[PDB]
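Novice: Please find one structure pasted underneath; my questions will follow.
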Amino acid sequence: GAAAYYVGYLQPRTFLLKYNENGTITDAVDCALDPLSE
Amino acid sequence: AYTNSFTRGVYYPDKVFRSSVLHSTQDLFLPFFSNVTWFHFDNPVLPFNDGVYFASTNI
Amino acid sequence: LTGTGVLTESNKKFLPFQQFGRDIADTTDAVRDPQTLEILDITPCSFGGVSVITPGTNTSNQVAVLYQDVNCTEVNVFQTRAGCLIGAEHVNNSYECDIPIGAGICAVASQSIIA
Amino acid sequence: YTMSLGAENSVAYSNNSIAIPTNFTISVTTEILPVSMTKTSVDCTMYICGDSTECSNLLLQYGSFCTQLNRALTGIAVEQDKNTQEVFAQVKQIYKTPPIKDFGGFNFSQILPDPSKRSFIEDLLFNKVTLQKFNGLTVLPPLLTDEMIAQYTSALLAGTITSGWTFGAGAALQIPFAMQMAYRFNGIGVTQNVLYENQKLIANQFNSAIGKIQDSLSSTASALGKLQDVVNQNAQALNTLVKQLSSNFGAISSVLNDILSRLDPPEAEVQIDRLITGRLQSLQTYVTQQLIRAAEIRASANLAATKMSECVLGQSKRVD
Amino acid sequence: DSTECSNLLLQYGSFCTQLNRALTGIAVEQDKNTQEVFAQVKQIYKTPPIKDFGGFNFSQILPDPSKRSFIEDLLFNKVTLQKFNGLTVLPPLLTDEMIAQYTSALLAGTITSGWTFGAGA
Amino acid sequence: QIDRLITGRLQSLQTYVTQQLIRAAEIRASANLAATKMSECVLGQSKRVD
Amino acid sequence: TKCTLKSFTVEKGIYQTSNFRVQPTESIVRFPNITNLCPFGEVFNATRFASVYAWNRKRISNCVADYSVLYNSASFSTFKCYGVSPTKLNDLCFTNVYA
Ligand SMILES: *[C@@H]1O[C@H](CO)[C@@H](O[C@@H]2O[C@H](CO)[C@@H](O)[C@H](O)[C@H]2NC(C)=O)[C@H](O)[C@H]1NC(C)=O
Ligand SMILES: *[C@@H]1O[C@H](CO)[C@@H](O[C@@H]2O[C@H](CO)[C@@H](O)[C@H](O)[C@H]2NC(C)=O)[C@H](O)[C@H]1NC(C)=O
Ligand SMILES: *[C@@H]1O[C@H](CO)[C@@H](O[C@@H]2O[C@H](CO)[C@@H](O)[C@H](O)[C@H]2NC(C)=O)[C@H](O)[C@H]1NC(C)=O
Ligand SMILES: *[C@@H]1O[C@H](CO)[C@@H](O)[C@H](O)[C@H]1NC(C)=O
Ligand SMILES: *[C@@H]1O[C@H](CO)[C@@H](O)[C@H](O)[C@H]1NC(C)=O
Ligand SMILES: *[C@@H]1O[C@H](CO)[C@@H](O)[C@H](O)[C@H]1NC(C)=O
Ligand SMILES: *[C@@H]1O[C@H](CO)[C@@H](O)[C@H](O)[C@H]1NC(C)=O
Ligand SMILES: *[C@@H]1O[C@H](CO)[C@@H](O)[C@H](O)[C@H]1NC(C)=O
Ligand SMILES: *[C@@H]1O[C@H](CO)[C@@H](O)[C@H](O)[C@H]1NC(C)=O
């Protein structure tokens, strides 16, 4: 019964994080993905 | 076996408290929609490559 | 952390791994006490500008003092929207604005200041 | 695409023939003008050092810098109230609208104030737009409150209905409205009788035009972009100025309290001097840009006052 | 292209953003002054083909389809108009052969129609 | 040394921008006058003298 | 007013002469409840020092500091700090120290 596991890697990419009324991070934009997010 | 890292991989960059405010910071993150590796057996050894995102679902 | 202000109990819900926060632009808002683990906000004690109202130099040496946008609860006494004005006598009837103060109120007549 | 400039028509020009109108449409037009800004005021000695005697001790070596900056800001906040006084307060006294309203069929009910509250349009206007301060920065209140300005504008347009250009020269003279409009027609170059013969059509077009404006404003967003711009610029200048406090300016730390709390006076004063130079330069930049914007507003207010003088208290002859 | 200088620039904060914004505001204002001066007419009127304006000679004022009008060419022959690093110049929104079409419309209107052209039909 | 060069060049640039803003304001005033002249003298017949 | 306006006569009107604030009272201090000191003697009172090419390093954490004994006494032949005033060392709380 082999189960699955995913693996990714990190990179130094500036993010803009959206905080809510509870001080919780609920969204983010990756400032180098595409011209729009840029 | 690749996969779409849609948006996961966001984390709290520091122990400081903010609310109802947008803040832009630079740090190590997982690029959006990047590919991920899928394993299901054969468990090889894996480079750590300056940080590692791991996810799974109880072996 | 060494500063000044007023500490009050914080309803702003922290998370188990936060010591203090900032609402905007490095303005620290709260802090958790390193003993009781309680979070208290630091609201700086009131301050502001003080202005003087005079009829001049020869007409009189009396003067009224206006504390801009301060509720006169700290150090006659009459409250406006410009702030709390102390030393002027309030009247009911209206006149042509002589010495402008703010928010429609202006100020000497019958040997004393009038607002 | 390459932009088109406009519809291409060619008037058929000869020498024996003329085109003449055989009808007319009265219409209305909205023209928006800013005349003020927020009376910003900042305490320099608190902005740079604040609750630190030693810092101000070093600040004293730059003389009157704070005094000049404070004075300049006072001189602009003062002329903003001057601008408002010059544009609105041009009426000798406060006229009142007569209670029985029979202005020849012209329905002015959406322009005049309703004691229930300002006029309907004024309220719509205020609700169209969406008008911080924590360390030595403040905003002074205006001299003339909203209800006081709406009292000047009620006196103004309650005069020009009852007396026309007259009330703007000497004593008001009551003249029936329809006669006044007929005269104004003569003032353009159309024989008086045209107004009387077509009075009903004119009143109808006027009313349906006021209603069209009411709805254009009630639904079309970005109606007041010109007015919104000033607010955005003021907010932007304040937010950038506040943000600059976190800059290091080549110091070991952006916070005065920590450097001071852990360094002997020699090195501490050096790091403080670096911080001061930076913060002072930022303040000088702010005040310069604020002065330029103030000058531009002053010019705008002067234009608005001129337009009011010739178009509201009288009848303009100059075209466009 | 100096990494160390850049590092020694971040310590000074938002200076460059502010300066850039200032030059953008002026450049937009420059495009607006021309939109606000020449674009006063909604249509592009054209001079009638036959020219019998009661004897008044207009040939040196009007455009000459050989190319602008004669006088304009003369004007463009009387003035004495690069970038290397960090500095640039943007083109205007309205080109020369577009402005000369606003002038040749307002001037072909005032002649045929008098002042009514810009009042209504 | 780099800090010295940076401060100097930054100040020279800020001076340039300030002068451009003032000049631009004067040009704006001129353009407004030009617009008025086109509106009143070309699209009609001004009566005001001179 | 006379003082700010630099004149022995001040005409009619309104003049701003100063700011004001309410001064702080009754100083308070809240340090963590942990109460125990580090083995500072173990750092200086030992002969098992490492060679330069193999320089050793340990960590100092979870304890009460106080280095006045090391600062003022002649135990050290050189005592120089970089960016920190030694006379404030006892009043400065840190996360960890590497020796
Ligand atoms: C006055 O008469 C002229 C002469 O026909 C009219 O001009 C033309 O209108 C027709 C359509 O009715 C077009 O096909 C022509 O191209 C127009 N221009 C010419 C002939 O040069 C003109 O429209 C008439 N005036 C009005 C108000 O209709
Ligand atoms: C001038 O234009 C107006 C535009 O409204 C004309 O008024 C219309 O007249 C028609 C025909 O009688 C009516 O059906 C409409 O109800 C009128 N419109 C309005 C808003 O009342 C007017 O008739 C035109 N002048 C002439 C002489 O025909
Ligand atoms: C002037 O026009 C207004 C329309 O705004 C009239 O007010 C309305 O009258 C209708 C008819 O019963 C009511 O249904 C509306 O509620 C009224 N108010 C509004 C805001 O529409 C007003 O009666 C007209 N007066 C005159 C003298 O023509
Ligand atoms: C978060 O704040 C919202 C109000 O914005 C409130 O309704 C909610 O209870 C808070 N807590 C949560 C979502 O856990
Ligand atoms: C602090 O610790 C002491 C004993 O070490 C204990 O008596 C006291 O209750 C503690 N206080 C808190 C807030 O943990
Ligand atoms: C002040 O008042 C006195 C008398 O009330 C008058 O003589 C004088 O001219 C006034 N002005 C001054 C002293 O500047
Ligand atoms: C001022 O203080 C009084 C009493 O402390 C309070 O009732 C009032 O709401 C405060 N604010 C103003 C603007 O008066
Ligand atoms: C002002 O009016 C209020 C309300 O009627 C009244 O209580 C007060 O005595 C009046 N004061 C003066 C000086 O007229
Ligand atoms: C070393 O030991 C001596 C003898 O007890 C003691 O006085 C001294 O304080 C010790 N050194 C340190 C750094 O504690």
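Residues displayed in chain G correspond, in order, to Swiss-Prot positions 299-397.
Header lists the method as electron microscopy, 3.8 Å.
Note: Cβ is positioned from N, Cα and C throughout, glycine not excepted.
Not my notes, these are from Swiss-Prot:
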- G:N343 to Q: Reduced viral infectivity (MUTAGEN)
- G:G339 to H: In strain: Omicron/BA.2.75, Omicron/XBB.1.5, Omicron/EG.5.1 (VARIANT)
- G:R346 to T: In strain: Omicron/BQ.1.1, Omicron/XBB.1.5, Omicron/EG.5.1 (VARIANT)
- G:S371 to F: In strain: Omicron/BA.2, Omicron/BA.2.12.1, Omicron/BA.2.75, Omicron/BA.4, Omicron/BA.5, Omicron/BQ.1.1, Omicron/XBB.1.5, Omicron/EG.5.1 (VARIANT)
- G:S373 to P: In strain: Omicron/BA.1, Omicron/BA.2, Omicron/BA.2.12.1, Omicron/BA.2.75, Omicron/BA.4, Omicron/BA.5, Omicron/BQ.1.1, Omicron/XBB.1.5, Omicron/EG.5.1 (VARIANT)
- G:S375 to F: In strain: Omicron/BA.1, Omicron/BA.2, Omicron/BA.2.12.1, Omicron/BA.2.75, Omicron/BA.4, Omicron/BA.5, Omicron/BQ.1.1, Omicron/XBB.1.5, Omicron/EG.5.1 (VARIANT)
- G:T376 to A: In strain: Omicron/BA.2, Omicron/BA.2.12.1, Omicron/BA.4, Omicron/BA.5, Omicron/BQ.1.1, Omicron/XBB.1.5, Omicron/EG.5.1 (VARIANT)
Novice: Sort out the sequence-distant neighbours of G:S373 (variant position) for me: same chain, 6+ apart, CB within less than 8 Å of its CB, listed by position.
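Specialist: Once residues fewer than 6 apart are set aside, G:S373 (variant position) is near G:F342, G:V367.
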Novice: Rounded to an integer, what is the Cα-Cα distance in Å between G:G339 (variant position) and G:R346 (variant position)?
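Specialist: That comes out at 13 Å between the alpha carbons.
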Novice: Per DSSP, to which secondary structure element type does G:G339 (variant position) belong, with helix, strand and coil as the options?
Specialist: helix
Novice: Rank the recorded positions G:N343, G:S371, G:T376 by how many other Cβ atoms lie within 10 Å of each Cβ and give me the one with the fewest.
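Specialist: Least crowded of the recorded positions G:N343, G:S371, G:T376, by Cβ count within 10 Å, is G:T376.
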Novice: Please report how many Å separate the Cα atom of G:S371 (variant position) from that of G:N343 (mutagenesis position), as a whole number.
Specialist: 14
Novice: For G:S375 (variant position), which DSSP three-state class applies?
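Specialist: It is coil.
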Novice: With every protein chain in view, what's the tally of Cβ atoms within 10 Å of the Cβ of G:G339 (variant position), excluding that atom itself?
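Specialist: So the number of other Cβ atoms within 10 Å of G:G339 (variant position) is 10.
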Novice: Just to be sure I understand the contacts, which recorded positions have a Cβ under 6 angstroms from any atom of ligand 9? Candidates are G:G339, G:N343, G:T376.
Specialist: G:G339, G:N343
